[PDB]
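Structure, as structure tokens:
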Amino acid sequence: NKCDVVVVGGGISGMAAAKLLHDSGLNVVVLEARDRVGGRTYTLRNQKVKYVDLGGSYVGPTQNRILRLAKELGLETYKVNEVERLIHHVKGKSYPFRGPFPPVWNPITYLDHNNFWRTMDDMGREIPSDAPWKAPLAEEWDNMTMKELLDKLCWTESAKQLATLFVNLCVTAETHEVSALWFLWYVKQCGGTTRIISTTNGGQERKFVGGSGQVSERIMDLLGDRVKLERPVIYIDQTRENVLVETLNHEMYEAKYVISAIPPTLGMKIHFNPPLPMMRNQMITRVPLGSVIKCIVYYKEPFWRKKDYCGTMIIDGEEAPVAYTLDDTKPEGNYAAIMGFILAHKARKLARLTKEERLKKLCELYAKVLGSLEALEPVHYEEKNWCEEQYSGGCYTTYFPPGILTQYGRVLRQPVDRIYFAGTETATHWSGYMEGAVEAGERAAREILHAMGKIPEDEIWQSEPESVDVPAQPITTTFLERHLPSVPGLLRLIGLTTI
Amino acid sequence: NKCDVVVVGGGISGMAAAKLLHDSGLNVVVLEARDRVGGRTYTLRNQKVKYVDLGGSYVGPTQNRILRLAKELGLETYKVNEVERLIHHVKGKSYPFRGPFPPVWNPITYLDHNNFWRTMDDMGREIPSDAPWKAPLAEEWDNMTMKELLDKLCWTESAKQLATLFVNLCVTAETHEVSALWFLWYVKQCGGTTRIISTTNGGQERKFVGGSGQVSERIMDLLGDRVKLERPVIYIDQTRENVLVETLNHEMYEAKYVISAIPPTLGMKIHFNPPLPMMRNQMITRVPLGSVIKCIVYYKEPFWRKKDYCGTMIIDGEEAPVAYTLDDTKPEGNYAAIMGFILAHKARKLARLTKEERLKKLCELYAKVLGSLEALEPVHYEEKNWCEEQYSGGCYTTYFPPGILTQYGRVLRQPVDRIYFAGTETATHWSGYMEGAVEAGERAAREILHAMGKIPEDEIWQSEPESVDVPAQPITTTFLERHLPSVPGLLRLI
Ligand SMILES: *[C]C1=C([C])[C]=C2C(=[C]1)N([C][C]([O])[C]([O])[C]([O])[C]OP([O])(=O)OP([O])(=O)O[C][C]1O[C](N3[C]=NC4=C3N=[C]N=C4[N])[C]([O])[C]1[O])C1=NC(=O)[N]C(=O)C1=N2C#C[C][N][C]1[C][C]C2=[C][C]=C([O])[C]=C12
Ligand SMILES: *[C]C1=C([C])[C]=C2C(=[C]1)N([C][C]([O])[C]([O])[C]([O])[C]OP([O])(=O)OP([O])(=O)O[C][C]1O[C](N3[C]=NC4=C3N=[C]N=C4[N])[C]([O])[C]1[O])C1=NC(=O)[N]C(=O)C1=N2C#C[C][N][C]1[C][C]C2=[C][C]=C([O])[C]=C12
């Protein structure tokens, strides 16, 4: 019934917010729509897999908030396997390699690939993490899709194809679906291209022992009966002295403040009194989530390792159901498995098939890429299509179509009277990730603490000490990477010498 | 409590559906979120204006369903004033003209303008009205914005600017916000460029005497206590023998079938059991509505007529708050007024001002364009910002960003178990308009009649006889319009 703060949503963001407020001495209630906590994280447990993350899973260096929260809750990490060679599969052929980036030998194609990644980061440096709409060329960049940007930037099909794969994998959307400004912001706010794509020293370095679902579960344990499951919020009324929050199962909650810790568009599932301000009213209809099926195929042994493959495959081409895989074997070396993502339009297309049909397609692809008949002998399979989730809307996160970020971006975390906004989408560092969920939840909680006069303004945004367990190596470039010309740059140099 | 069909939404589409079902002998209930019917139509009445449409207003030739429904309800139309000259205001100067298209005098610019409009219609001919995703180049066209298309097509800035205005005015969205495939479909399904932009012989020919709100109001009169106001639907349960529909004020309704007659994205305001199928679940997060403020400035007399101007202004440029106006004077010649639309990003930008500040900006603009100090002396002002509406989401209609129509378009009117889908967004002719609302409402109603075994399959989609009161003249082109080369075409000949 009556409390200090109602938190809507029991994903990592809502749970982090509720924990901070509870630890500060406030009476909190978490209203969660599902019969479980965790949201876009979900750890399945059964005999065949022990445990498997079907949602968010990976953590890495510079993600210090999720690492600190998880450590406090008694969790540990382990390293994703990257000992052996990675594979880039292009035009029906596999090319083994080492390092974060697939190597290119052709001098022209090399210049083009080098320029693409460099330019992504160059453009990123002009975009403020906390206010992308303030970039000098914000409007110009926001009014084009990533498809248009790639068409302008990439002078080789090889670079364009890899860049396209990169976009699909990063944001589970097509290049023509997303704003260039928003995408460039997204990469920059994760620390740039190298940091976002890397396993070793990047976002995919580690997983939690026992699954990421334990983060939300263990906070629920701490909060006890304060977390209310199967309580979808339907109505928020701010016309009176205290805020009134109503659920689908007819219960009413009274609070001084509310934290909305749900994906921005899912705010549409709530009826507001008074109506939302114009800008937010329209913003929440303009911000979809991406499309992905996460698929895990289990084998008797991690047979790829014997061929000096780590299990990482970057797979180009329309025919391939999965464009990217990682070894998902347990740290102990058992429950051998390959994790793959079916991305964007392919998630839409292949959802039509049965689970068994998708398993067959994946195994046949992996057999081709790994050059191994053993890939045709799976022992188990698990998958989750996030497009079907009423209380997620998709995965991994919210994307912005052309024109939206400059027009509506300012609104994302602007309080509406006594409602404050959390959720990973409102983060300024690793927005879209579990790390961003923690940042946003704790920041929203502190906004309320400030509103109550409990903390000063300069304490709303708090820095995070670097993890001792997961140290971050700096991102470096070589002299040649910095100064080699683009393709048009080389042609301009040719045009001058000839004159 | 218990009925045959629950209709969610009491706009024109929901009302048309409910009327058809009621007239067929079925027990219907309409659940409407607001304290009024009409939705994206709203007629305000007061002493100063008599009546004014603040939402949808215009009807015209080929819109035979809305015309027939309105006639049956006892309504009449009158013609929007287009007797005198139209004005095109470009680079700070007014150029009076006659006919639907503003003239172009520079020869290269003429070729470019001619080619733009022609190409829009050429492309439209390859897009099926009932299945735009089946266009031969559907994917190619859906994967680019209208901005990209205009950049490719328009070899002059003059043509590009006018084309941009056209897009903003048609769909209350920026060229970079919308799919080219969807926009080309939208124009084609209204009958093409000439039909959509024209007052005389086009979509803006007429208004209803007394306001368009009377359509929904008079159907509410016919249905009596069957329309429930201030009943926002929050929950639909299809797990049992009968469908259960719950409202925010705690009431429960039981029906054999449901019609959803709300904008597609507003389906998000309803919690579903079982959950929606994947494709619809995601579709309804990908389909926003446009942004517009409709503004009506009142004057003592229709003074523009004395200068041989009809009141139509096409106003280019970023500085102008309003890009397009029409004379909104009553058929009797009193309550003189100019109607203008503040479109897309300008609706967002200028919403920050006060009502009085917007009035001043409009009056100063109209004084400039009409070249008349009389424009600085308004007697009254009314406006409505549709962006602020929880139960509309915007106006005039839903737009599709790049990539959405091909991936999710098939889902729009696909039934979900016992839920059928109406709303103007699901129409195949004048989708986006009051006409489309009637088409979709009646079609959804007939889908249910077929499901009940009351009518055969071939009766779900029904043709409409042409209005005797509002006859349609055919759209024609000249030999030169058809065969004159584009700018690149002329360069190839050189
Ligand atoms: C799904 C997914 C997947 C599949 C994957 C992934 C992911 C996902 N991610 C993301 C995460 O998960 C996120 O971010 C988080 O989780 C979020 O959180 P938040 O904010 O909290 O949210 P959520 O969860 O959603 O929650 C919410 C809640 O609420 C609720 N509700 C609703 N509604 C309502 C409610 N309640 C009451 N009422 C109402 N009305 C719900 O239910 C919930 O619960 C991730 N992340 C991380 O970190 N990591 C990872 O891993 C992940 N994942 C992914 C990844 C990928 N990666 C890849 C590989 C390679 C690469 C490269 C580059 C890039 O960029 C990427 C990549
Ligand atoms: C807003 C607007 C404006 C400002 C203007 C205009 C318009 C609009 N339009 C459109 C119309 O209005 C529409 O289409 C209709 O109305 C629609 O109908 P429907 O489908 O039925 O829908 P609605 O209304 O929305 O209804 C719905 C209902 O539902 C309800 N709900 C929600 N949610 C819910 C509910 N309930 C229960 N529960 C829940 N949950 C609500 O409340 C409602 O009631 C139009 N149209 C026509 O036809 N006409 C006109 O005029 C119009 N307008 C406009 C126009 C413009 N024009 C321009 C000038 C020049 C030009 C050229 C070209 C083009 O294209 C255009 C133009």
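For chain A, we keep the numbers from Swiss-Prot: what you see runs 3-501, in order.
If you're wondering, the header gives X-ray crystallography, 1.6 Å.
From the backbone N, Cα and C atoms, a Cβ is placed for every residue, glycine too.
Around A:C156 (mutagenesis position), the same-chain residues at least 6 positions away in sequence with a Cβ under 8 Å from its Cβ are A:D114, A:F118, A:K162, A:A165. For A:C156 to S, Swiss-Prot lists a mutagenesis experiment annotated as follows: Complete loss of activity.
For the mutagenesis experiment A:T158 to A, the note given by Swiss-Prot reads: Dramatic loss of activity. Non-local contacts of A:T158 (mutagenesis position) by the CB criterion (under 8 A, 6+ apart in sequence, same chain) comprise A:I110, A:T111, A:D114, A:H115, A:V489. Under the DSSP three-state reduction, A:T158 (mutagenesis position) is assigned to coil, being neither helix nor strand.
Note: A:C172 (mutagenesis position) has non-local neighbours A:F185, A:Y188, A:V189, A:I198, i.e. same-chain residues 6+ apart with C-beta under 8 A of its own C-beta. For the mutagenesis of A:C172 to S, Swiss-Prot gives this note: No loss of activity. The structure shown keeps the original residue.
In this structure, A:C192 (mutagenesis position) belongs to neither helix nor strand by DSSP; it is coil. There are 26 other Cβ atoms within 10 Å of the Cβ belonging to A:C192 (mutagenesis position). In Swiss-Prot, a published mutagenesis experiment is listed as A:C192 to S, annotated No loss of activity.
For A:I199 (mutagenesis position), the number of other Cβ atoms no farther than 10 Å from its own Cβ, over all displayed protein chains, is 19. Here the residue is the original one, while Swiss-Prot reports the published mutagenesis A:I199 to F with the comment Alters specificity towards synthetic inhibitors.
Within 10 Å of the Cβ of A:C365 (mutagenesis position) there are 19 other Cβ atoms, across all protein chains. Annotation of the mutagenesis experiment A:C365 to S in Swiss-Prot: Complete loss of activity.
Secondary structure from DSSP puts A:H382 (mutagenesis position) in a beta strand. For the mutagenesis of A:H382 to R, Swiss-Prot gives this note: Significant loss of activity. The structure shown keeps the original residue.
Record note (Swiss-Prot) on the mutagenesis of A:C389 to A: Complete loss of activity. Taking a C-beta cut-off of under 8 Å and a sequence gap of six or more, A:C389 (mutagenesis position) has these contacts in its own chain: A:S293, A:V294, A:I295, A:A349, A:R350, A:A353, A:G396.
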Quiz item: Among A:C156, A:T158, A:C172, A:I199, A:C365, A:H382, which mutagenesis positions lie by ligand 1, judged by Cβ under 6 Å to any atom?
Solution: A:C172, A:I199
Exercise. Compute the C-alpha separation of A:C192 (mutagenesis position) from A:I199 (mutagenesis position), stating it in Å without decimals.
Key: 10
Quiz prompt | Sites among the mutagenesis positions A:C156, A:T158, A:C192, A:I199, A:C389 close to chain B [C-beta, under 8 Å] | solution = A:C389
Quiz item: What residues, ordered by sequence, lie under 8 A Cβ-to-Cβ from A:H382 (mutagenesis position) and sit at least six positions away in the same chain?
Solution: A:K50, A:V51, A:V299, A:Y300
